[PDB]
Number of protein chains: 2
Amino acid sequence: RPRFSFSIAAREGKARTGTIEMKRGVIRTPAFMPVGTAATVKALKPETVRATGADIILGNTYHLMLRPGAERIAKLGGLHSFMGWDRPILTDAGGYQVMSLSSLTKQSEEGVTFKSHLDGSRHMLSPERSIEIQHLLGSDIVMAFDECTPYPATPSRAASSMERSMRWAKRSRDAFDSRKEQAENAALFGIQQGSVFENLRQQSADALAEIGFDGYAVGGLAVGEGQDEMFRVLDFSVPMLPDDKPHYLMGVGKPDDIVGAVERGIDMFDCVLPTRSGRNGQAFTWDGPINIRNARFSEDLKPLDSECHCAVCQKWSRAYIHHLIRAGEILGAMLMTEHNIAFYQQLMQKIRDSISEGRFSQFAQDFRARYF
Amino acid sequence: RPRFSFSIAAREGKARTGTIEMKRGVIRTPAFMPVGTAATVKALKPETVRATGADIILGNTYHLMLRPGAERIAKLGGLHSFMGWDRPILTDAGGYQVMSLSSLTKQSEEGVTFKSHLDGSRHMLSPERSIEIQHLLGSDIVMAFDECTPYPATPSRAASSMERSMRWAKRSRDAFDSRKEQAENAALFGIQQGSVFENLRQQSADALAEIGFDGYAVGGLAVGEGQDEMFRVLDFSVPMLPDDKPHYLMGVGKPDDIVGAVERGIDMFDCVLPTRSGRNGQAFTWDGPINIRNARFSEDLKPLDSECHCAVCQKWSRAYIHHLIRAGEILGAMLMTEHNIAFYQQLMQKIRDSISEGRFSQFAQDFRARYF
Ligand SMILES: NCc1c[nH]c2nc(N)[nH]c(=O)c12
Ligand SMILES: NCc1c[nH]c2nc(N)[nH]c(=O)c12
Ligand SMILES: [Zn+2]
Ligand SMILES: [Zn+2]
């Protein structure tokens, strides 16, 4: 396979379905990427993550730089070898978790300085250091280091943060290109900023396209603005990005948000919702989410979802998983998480299939009717 | 298969190797039974428990009667169906956990009354109720309800507790037999008591044999007396039990204790050590246990054990599992537990094979040399 190749097989409105070929594997789009925070998709062996249908997972740079360390992981052979996942891995730049997980956060044009939450140690992170850490991890899709904008944001602060992000996007690009092995085996995605302002989103898209990237993320959304506003911003923001490259919406994972985002041109998604809420007792179904801890499931012999094809729904009942979760049992988290991630992959499959068959708008309509 | 059939294929000294045929499956002895406390072998799917080589698991009656309840489990189809384990399940009587997990413990000749630790509710447990609960669970090997003796114990208190246990053994036998479905599909094991006193152990063995059981457990050991004392008691206690029936040592699980116990005539074992210490960071190896949390394993690329055939040792390094455990990750517990239980099953296999080949004493000698 090539270093990176994105091809669109079918379209319907703004929605697209296709594939991204990379050295470690093929990624079917629209894609949902399970999150493996500290070198692990919580409560799941990587073979199970693959069994659910995932083509690629996401790795948190911020968490890995702290524990077990980027240099350590490189010495051990890289992230793939370390955790046992041999397919593509997209890594974020780490700055987003710094702005809300660490202390000291002394920000500047060079980068960010911070204190670790689990040690109180001192760390510096810049566009160059971020790209280097992702390289040490052996990341397949490297994210440019940016500065997120807090919601709500004034036109002035959003403009300043966006402009800085564009300068940092140029630095990330040059850093990535200067490392031969990385530029030849990995891919680099740029991140569009500009809060909820159209002119700013346009300036950001233009700067990013000028620099040139393998993919384009829509950053700064899903930060408290609500679905209506997020969708409104996507309406004018996605069309600004190069059409022939993947469009990645960062930190968006509610089933309904995914469907709406795909209708607006998004090809990639990631979120901890399926895993996090899985361990918390929330199970996704085609009839909407349910909290398995609720007493009405104590003697319910039906599977989490009546149509789900996952191993959990084939073998265990709601009553058993209800017991496991209320008893704080590890198997409860394992089962809930596997089902949720599988449900998400099945959602992506139904999306890819319906677009390929030119009946995606109807699928979205039917999905919503039943889900809500 | 028959309801119960124990056949000895080979012997060496007091050690025996053979099989127990039951309606749900065959049990190779000497056997080690993983513990599934609250309807789950902690951090493992039942298919994984089976993949490690386990022929049978143990279920805690005390925990299940509290949550989710015996009657509830019966309504749901039984324990096998409930947790997804279709092979034999041995269930304890529940009294042992009552004497050290609950409150109020008002003891009498009829049974025990207590307060649940997770609710503070009132529960009564007697030989009849215990047998009934195990029936509701759909248990394959039912344990007679007894009264354990605290270590150390005076000859007088040990005699009184043993005599009461023998009366309760008769009540358990009659209760088991009165339930047609249970007497025809399940097996009943009696429990020998008598602390560390020979004359008492003999009286207990005689009473048990008089009543007649499918198997005989050696109770009251591994309660703080030490290996030397435990072995000394087993030396004279096991020969007192009927030779043609299985000998089960309750709550004994250190690899070295197992080897010594088999040399003394024990055929069955159970303990939480492999699972409990697994989640705590202790991994068993042929070179003795190691605590994976120790810093010397942070960059150790070797598997938990150099010879282990388990899936964990085939796919992940000590460095990765070290990271997982220190990060409090669920996958850390899953991997450590699977390896430990697999290591235990491999130990039982090497024991069964060496006895079959008449070289068990040499295996025990070699095992100890390297393990210590
Ligand atoms: N929900 C938004 C989001 C999640 N992660 C992110 N990482 C970066 N660099 N930028 C972003 O905007 C975001
Ligand atoms: N270690 C001893 C032990 C564990 N579980 C037990 N259960 C019963 N009924 N009796 C016992 O002696 C024991
Ligand atoms: Zn499912
Ligand atoms: Zn192993």
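Since chain B takes its numbers from Swiss-Prot, the residues it shows come out as 11-382.
We read in the header that X-ray crystallography, 2.0 Å was used to get this structure.
Just so it is clear, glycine is given a Cβ too, placed from its N, Cα and C backbone atoms.
As written in Swiss-Prot, here are the features:
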ACT_SITE  B:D102  active site, proton acceptor
MUTAGEN   B:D156 to A  Abolishes catalytic activity
MUTAGEN   B:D280 to N  Abolishes catalytic activity
ACT_SITE  B:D280  active site, nucleophile
BINDING   B:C318, B:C320, B:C323, B:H349  Zn(2+) binding site
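On the structure: features taken from Swiss-Prot.
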| residue | record | DSSP class |
| --- | --- | --- |
| B:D102 | active site, proton acceptor | coil |
| B:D156 | mutagenesis position | coil |
| B:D280 | mutagenesis position | strand |
| B:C318 | Zn(2+) binding site | coil |
| B:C323 | Zn(2+) binding site | helix |
| B:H349 | Zn(2+) binding site | helix |
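Per Cα geometry, B:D280 is the residue among the recorded positions B:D102, B:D156, B:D280 nearest to B:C323 (Zn(2+) binding site). Long-range C-beta contacts of B:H349 (Zn(2+) binding site), restricted to its own chain and to partners at least six residues apart, with a cutoff below 8 Å, comprise B:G288, B:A293, B:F294, B:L314, B:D315, B:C318, B:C320, B:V322, B:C323. Contact annotation for recorded positions (B:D156, B:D280, B:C320, B:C323) versus ligand 4: B:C320, B:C323, each with CB under 6 Å from a ligand atom.
Comparing the recorded positions B:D102, B:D156, B:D280 on other C-beta atoms within 10 angstroms of each C-beta gives the minimum for B:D280. Other residues of the same chain near the Zn(2+) site, with their Cβ within 8 Å of the Cβ centroid of B:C318, B:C320, B:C323, B:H349, are B:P313, B:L314, B:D315, B:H319, B:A321, B:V322, B:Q324, B:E348, B:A352, B:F353. Taking the Cβ of B:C318 (Zn(2+) binding site) as centre and 10 Å as the limit, one finds 20 other Cβ atoms among all the protein chains shown.
A Cβ distance below 6 Å to any atom of ligand 2 is met by none of the binding-site residues B:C320, B:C323, B:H349.
Its Cβ taken as reference, B:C323 (Zn(2+) binding site) is surrounded by 23 other Cβ atoms within 10 Å in the chains shown. Residue density at B:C320 (Zn(2+) binding site): 23 other Cβ atoms are found within 10 A of its Cβ, drawing on all protein chains shown. Each residue contributes its Cα atom, and for B:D102 (active site, proton acceptor) and B:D156 (mutagenesis position) these two points are 10 Å apart. B:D280 (mutagenesis position) sits 17 Å from B:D156 (mutagenesis position), taking the Cα positions as reference.
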